[PDB]
Amino acid sequence: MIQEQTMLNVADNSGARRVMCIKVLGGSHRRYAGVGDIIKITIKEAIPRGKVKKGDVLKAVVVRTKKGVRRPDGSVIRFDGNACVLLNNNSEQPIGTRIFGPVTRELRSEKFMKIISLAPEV
Amino acid sequence: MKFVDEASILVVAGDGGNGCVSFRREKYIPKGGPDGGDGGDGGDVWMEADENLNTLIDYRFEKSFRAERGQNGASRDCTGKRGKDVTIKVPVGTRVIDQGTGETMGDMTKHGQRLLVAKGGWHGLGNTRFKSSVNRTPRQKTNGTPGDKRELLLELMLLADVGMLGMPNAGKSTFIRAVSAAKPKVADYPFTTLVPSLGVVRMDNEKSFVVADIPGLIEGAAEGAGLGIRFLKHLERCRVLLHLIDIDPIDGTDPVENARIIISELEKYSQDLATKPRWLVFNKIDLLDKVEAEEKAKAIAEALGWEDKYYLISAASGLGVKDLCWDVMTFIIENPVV
Amino acid sequence: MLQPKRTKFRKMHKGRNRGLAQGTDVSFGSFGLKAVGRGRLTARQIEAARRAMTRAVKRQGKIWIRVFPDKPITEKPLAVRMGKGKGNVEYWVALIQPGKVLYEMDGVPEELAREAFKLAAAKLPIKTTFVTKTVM
RNA sequence: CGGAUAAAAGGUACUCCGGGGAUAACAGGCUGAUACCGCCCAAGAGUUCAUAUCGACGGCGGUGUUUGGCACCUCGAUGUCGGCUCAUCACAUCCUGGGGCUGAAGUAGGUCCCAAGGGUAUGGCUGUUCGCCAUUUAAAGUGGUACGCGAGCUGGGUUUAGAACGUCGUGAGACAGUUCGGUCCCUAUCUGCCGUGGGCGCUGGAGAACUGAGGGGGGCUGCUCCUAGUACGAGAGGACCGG
RNA sequence: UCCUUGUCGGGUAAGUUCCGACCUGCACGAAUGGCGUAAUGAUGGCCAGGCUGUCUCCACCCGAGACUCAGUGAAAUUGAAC
RNA sequence: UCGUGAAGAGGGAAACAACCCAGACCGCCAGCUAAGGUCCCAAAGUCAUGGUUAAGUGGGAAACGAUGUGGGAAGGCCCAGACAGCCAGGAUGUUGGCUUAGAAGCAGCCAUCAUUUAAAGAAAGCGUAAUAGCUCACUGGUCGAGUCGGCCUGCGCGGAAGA
Ligand SMILES: Nc1nc2c(ncn2[C@@H]2O[C@H](COP(=O)(O)OP(=O)(O)O)[C@@H](O)[C@H]2O)c(=O)[nH]1
Ligand SMILES: [Mg+2]
């Protein structure tokens with residue numbers, strides 16, 4: 001349930017700490033983002049010694065949603081603090097070497113199982 | 001995809017959107033401010049490479065390219081939209097030359113490079129920008145800057161990593177009938193192949209090179225002998241040069257002086273091709289005995305002053321074609337472009 | 001372009017295009033072009049028609065001109081109401097009445113005359129016709 | 001210069017009164033000077049080859065949304081620019097759809113023809129229309145609607161009265177100029193539209209089921225996979241259709 | 001006075017507003033006062049942090065009208081109207 | 001300058017005072033007529049004769065283009081066989097000399113050759129570099145009666161897309 005101009009957390013060791021997504025993708029009049037999506041972000045707070053720098057605009061994938069996901073058996077997986085993983089703009093490969101926090105199993109259907117390979121918790 | 005042609009085009013960049021003068025008049029009040037805005041920036045021209053295109057056939061068809069002229073200023077302080085930048089799809093490896101002591105603009109080596117050729121004119125100013133107290137009625141406007149005009153000589157020149165030149169009807173096209181996937185027309189008559197049908201060889205993964213075809217020619221400074229400098233232009237980025245010499249031609253003279261003059265005319269082309277490393281290989285060895293064509297093969301080397309390995313290659317028979325490829329590939333890898 | 005260098009008056013009344021023809025017959029060459037429609041010819045049209053036919057006829061022969069501007073017209077500038085004197089100087093035109101010759105030709109065969117006059121007839125804003133000189 | 005005093009210059013956005021569309025501005029219908037669109041005439045440039053593709057000197061037509069002028073007026077009142085809600089119509093079609101040509105190998109392209117069923121963006125700047133930039137998709141269409149919509153909303157621009165700035169005049173003031181703040185009323189009679197009812201008719205009356213003369217509503221598609229890395233293609237690259 | 005909002009920096013992913021500066025700038029202008037000025041201001045403009053139905057996108061509920069019944073009972077406007 | 005309305009009703013132009021006919025003293029349940037019409041709406045010819053139109057032109061438009069069609073003045077050939085078809089000929093000295101790698105009717109120059117049987121050109125077009133082959137003008141045989149494109153003109157077609 002992530003929309004335009006939404007402040008999210010960062011769930012990788014790329015270097016960003018506080019991030020603000022600016023453009024959700026999927027089609028015309030794309031309202032809100034689910035759990036597995038390509039969303040464009042702008043860096044608002046990052047360590048000066050990190051791999052990235054403040055103000056850079058690039059793509060990212062949400063991993064945790066405050067609203068949650070919808071299991072096909074009437075179940076939801078809510079979270080406390082929406083988070084993203086850094087991905088390159090031209091290529092869809094993620095930047096961070098490690099992933100912090102659990103990632104839901106629903107990301108397999110969205111075809112980003114590499115994130116699921118990381119983040120040993122769940 | 002059977003002919004290669006080169007020509008020249010005229011590119012014109014749109015001048016900037018001209019300024020406008022106006023005065024707003026409401027339905028009741030007859031006096032209003034100096035309404036009107038700026039113009040639109042002229043459309044530029046971008047020089048973009050393309051994989052799909054391999055010739056300049058459409059450029060003979062269309063010798064003039066027009067950029068979008070910037071929209072004029074309108075009322076209600078309206079500014080015209082910037083003219084759309086016209087992008088021209090060009091095969092990779094093109095060189096462009098101008099007139100009036102003109103020179104090259106930039107060499108294209110990889111796809112995705114976009115080159116700025118024409119700068120469009122820049123928009124003018126409306127009467128509103130001349131707002132002031134003492135004037136209080138600006139009737140002045142600034143004309144848009146004129147667009148940039150030039151004539152481009154489009155020279156197409158192949159990305160031939162491995163370039164080869166040989167005797168007429170010596171099997172240059174037959175040499176492509178080897179592991180090379182290209183299929184040039186092959187026949188016994190001299191100058192069988194006229195269109196450069198470049199090919200590629202993939203021995204193994206992560207390692208491959210491209211080979212181009214250039215027909216032989218007779219000693220002529222001008223355009224005589226049918227073929228000439230117009231085909232030699234496709235050279236000059238060939239990191240290796242291959243020389244093919246026939247052994248015992250069925251009807252031609254045996255190579256004792258004609259194989260030497262072909263070296264001499266390379267010097268006078270433009271710069272002796274920067275004295276690139278040239279490799280000499282032979283052909284027509286299956287016609288005679290294998291051992292008979294050994295002593296006479298080296299005899300030509302010191303006859304022409306050649307001190308290299310003088311490789312013996314059977315293009316049609318297919319023996320030794322792999323041996324030459326192994327040697328050239330190691331030389332290519334150990335000498336990267338720098 | 002074609003215009004007299006000196007004029008008796010800087011501007012002349014509009015006038016009318018009523019009446020009949022005077023130069024029905026050609027008296028200088030063998031072939032000529034005669035106007036069938038009614039209208040006006042400007043300096044540009046006369047220059048364009050002569051240039052167009054000139055490229056079709058070789059120097060051999062002779063070419064005559066029977067139309068002169070002889071008539072000035074002015075145009076009113078923008079953002080000017082009715083009045084404030086007469087119009088400003090833009091260009092002049094000529095009066096054409098259907099039935100008189102426009103151009104005269106001689107010296108080359110009829111087939112070239114047909115081609116030459118056909119090319120120059122389209123650029124003229126009026127319908128024309130071809131005639132041949134008769135005795136007397 | 002048929003000669004109101006022998007004797008007289010200006011402003012009023014601080015104005016008022018009585019009249020006028022007898023007289024300007026915006027819009028509406030004449031109009032095409034200028035400029036946009038189409039066609040014809042075709043010398044020339046075009047590897048041969050004019051209209052495969054341009055095309056100089058000219059001509060004929062069309063909305064006409066810029067720059068203009070003309071008689072007609074609502075001055076006992078015709079409320080603007082822009083934004084929100086709401087949409088409608090024409091196709092000179094932005095995408096999707098069907099094709100022609102191609103200097104169209106396939107993908108990707110370019111031009112033209114038919115086609116209006118549907119869809120046709122989110123934010124910073126400025127009051128903005130427009131435009132620039134950032135980022136998506138199939139695009140972020142062009143015009144009429146008196147450049148639609150205040151008896152629906154908004155008063156940000158324009159904005160009487162207060163104050164300040166620059167220029168002219170001795171001055172009052174004028175000023176197509178800039179800044180601050182500055183009242184937007186109406187209970188729907190009728191036409192219109194959205195829903196729901198009463199009376200009567202359908203030929204004795206009543207309860208049900210419907211046929212259908214006609215009308216309205218929806219008609220958008222991105223990605224991936226199999227075909228298939230197949231056809232094509234030197235390779236790079238990469239199909240149509242169907243599911 | 002203009003051109004490429006003047007263009008570089010902050011502020012923003014993107015800033016015709018804001019902030020000290022480059023210059024091709026000198027008119028004002030020194031009691032129709034000039035420069036700086038702490039504090040002060042329901043003063044003009046801009047930005048940031050928390051905050052929220054201001055908004056995507058509105059939904060529900062509590063009350064007074066709007067609706068029906070009973071009683072009393074206007075209005076502006078109106079040449080006539082099928 | 002003239003007429004109309006102003007200061008004129010009535011009839012026609014679908015509606016309209018300035019366009020046409022025509023200036024209402026009043027009444028009638030009569031006839032004639034001007035402009036305009038005679039298929040119906042709405043009153044009168046579904047009248048007669050000789051033509052044109054295929055477009056709904058009629059029923060809005062220009063420059064131009066075209067085997068739309070009717071009429072007229074002519075010209076070439078024509079039962080000593082007209083044009084177009086079908087069955088065949090297309091050859092020869094001859095790969096025509098330079099630019100020519102390769103061109104030899106088909107990239108660049110024609111003096112344009114003429115003689116063989118004649119009916120056919122050192123030749124207008126494909127497919128390449130010619131080669132080799134498809135062809136054409138032309139003639140021979142069969143079919144057997146109009147054919148060929150210039151001129152003037154009437155009526156038509158495209159040019160002619162808006163809420
Ligand atoms: N026997 C034999 N014939 C060969 C060989 N190489 C080439 N040829 C023949 O040479 C002929 C002409 O070769 P070509 O493509 O014209 O070479 P080019 O003269 O350089 O253009 C071909 O038809 C081949 O059959 C070889 O190695 N052996
Ligand atoms: Mg060869």
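Each residue, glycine too, has its Cβ placed from N, Cα and C.
When secondary structure is read from DSSP and collapsed to three states, B:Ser314 (mutagenesis position) falls in the coil class. Positions annotated as GTP binding site by Swiss-Prot: B:166-173, B:191-195, B:213-216, B:283-286, B:314-316.
B:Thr193 (Mg(2+) binding site) carries neither a helix nor a strand DSSP state and counts as coil. If you look up Swiss-Prot, you'll see B:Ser173, B:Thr193 marked as Mg(2+) binding site, on the strength of sequence analysis.
As annotated by Swiss-Prot, domain 'Obg' applies to B:1-159.
Residues or ranges marked as domain 'OBG-type G' by Swiss-Prot: B:160-333.
Record note (Swiss-Prot) on the mutagenesis of B:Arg25 to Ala: Slight increase in accumulation of pre-50S ribosomal subunit. Counting only residues at least six positions away in the same chain, the Cβ atoms of B:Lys31, B:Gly32 sit under 8 Å from the Cβ of B:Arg25 (mutagenesis position).
If you take the C-beta of B:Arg60 (mutagenesis position) and look for same-chain residues 6 or more apart in sequence within under 8 angstroms, you find B:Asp5, B:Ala7. In Swiss-Prot, the entry for mutagenesis B:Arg60 to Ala states: Slight increase in accumulation of pre-50S ribosomal subunit. The structure shown retains the original residue.
Summarising the environment of B:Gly80 (mutagenesis position), the number of other Cβ atoms within 10 Å of its Cβ, over all protein chains shown, is 24. Among the mutagenesis experiments that Swiss-Prot reports, B:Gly80 to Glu is described with the note: Temperature-sensitive for growth at 42 degrees Celsius, defects in chromosome partitioning; when associated with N-85.
One mutagenesis experiment catalogued in Swiss-Prot, B:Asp85 to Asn, is accompanied by this note: Temperature-sensitive for growth at 42 degrees Celsius, defects in chromosome partitioning; when associated with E-80. Within 10 Å of the C-beta of B:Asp85 (mutagenesis position) we count 18 further C-beta atoms, all protein chains included. Taken residue by residue with DSSP, B:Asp85 (mutagenesis position) is part of neither helix nor strand, so it is coil.
Neighbour density for B:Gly93 (mutagenesis position): within 10 A of its CB lie 19 other CB atoms from the protein chains shown. Among the mutagenesis entries in Swiss-Prot is B:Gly93 to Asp, noted as: No effect on persister cell formation upon overexpression.
In the three-state DSSP scheme, B:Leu159 (mutagenesis position) falls into the coil class. Non-local neighbourhood of B:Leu159 (mutagenesis position): B:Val92, B:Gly93, B:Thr109, B:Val210, B:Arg237, each in the same chain, at least six residues away, with C-beta under 8 Å from its C-beta. Here Swiss-Prot notes a mutagenesis experiment, B:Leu159 to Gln, with the remark: Increased sensitivity to HU upon overexpression, supports normal growth, no effect in mazEF/relBE or tonB deletions.
Mutagenesis annotation in Swiss-Prot: B:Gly163 to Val, described as Increased sensitivity to HU upon overexpression, supports normal growth, no effect in mazEF/relBE or tonB deletions; the structure shown retains the original residue. Counting Cβ atoms from all protein chains shown, B:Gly163 (mutagenesis position) has 24 others lying within 10 Å of its own Cβ.
Taken residue by residue with DSSP, B:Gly166 (mutagenesis position) is part of a strand. Shown in sequence order, B:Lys172, B:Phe175, B:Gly216, B:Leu242, B:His243, B:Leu244, B:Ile245, B:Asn283 are the residues of the chain, 6+ apart in sequence, with a C-beta less than 8 angstroms from the C-beta of B:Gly166 (mutagenesis position). In Swiss-Prot, the entry for mutagenesis B:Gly166 to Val states: No increase in persister cells upon overexpression, does not induce hokB expression, supports normal growth. The structure shown retains the original residue.
Here B:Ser173 (mutagenesis position) comes close to B:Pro184, B:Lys185, B:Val186, B:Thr192, B:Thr193, B:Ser197, B:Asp213: these same-chain residues lie at least six apart in sequence, with C-beta atoms under 8 angstroms from its C-beta. Here the residue is the original one, while Swiss-Prot reports the published mutagenesis B:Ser173 to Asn with the comment No effect on persister cell formation upon overexpression.
Following the DSSP three-state reduction, the secondary structure of B:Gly216 (mutagenesis position) is coil. For B:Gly216 to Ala, Swiss-Prot lists a mutagenesis experiment annotated as follows: Increased sensitivity to HU upon overexpression, supports normal growth, no effect in mazEF/relBE or tonB deletions. No effect on persister cell formation upon overexpression.
Under the DSSP three-state reduction, B:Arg237 (mutagenesis position) is assigned to coil, being neither helix nor strand. Among the mutagenesis entries in Swiss-Prot is B:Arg237 to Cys, noted as: Increased sensitivity to HU upon overexpression, supports normal growth, no effect in mazEF/relBE or tonB deletions.
Recorded in Swiss-Prot as a mutagenesis result, B:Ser314 to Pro carries the remark: Severe growth defect at 42 degrees Celsius. Decreased levels of some ribosomal proteins, altered PTMs of others. Same-chain residues at least 6 positions away in sequence with a Cβ under 8 Å from that of B:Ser314 (mutagenesis position) are, in sequence order, B:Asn283, B:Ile285, B:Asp286, B:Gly320, B:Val321.
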Filtered recorded positions, from B:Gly93, B:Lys172, B:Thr192, B:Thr193, B:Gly216, whose Cβ is under 6 Å from an atom of ligand 2: B:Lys172, B:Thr192, B:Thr193
Structural state of B:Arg60 (mutagenesis position), classified by DSSP into three states: helix
Those mutagenesis positions in B:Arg60, B:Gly80, B:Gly93, B:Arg237, B:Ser314 whose CB falls under 6 A of ligand 1, listed in sequence order: B:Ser314
Under 8 Å by Cβ from B:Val195 (GTP binding site), same chain, sequence gap 6 or more: B:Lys2, B:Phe3, B:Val4
In the chain carrying B:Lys284 (GTP binding site), residues 6 or more apart in sequence that have Cβ under 8 angstroms from it: B:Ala170, B:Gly171, B:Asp246, B:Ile247, B:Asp248, B:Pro249
Inter-residue Cα distance where the pair is B:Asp85 (mutagenesis position) and B:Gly163 (mutagenesis position), in Å: 37
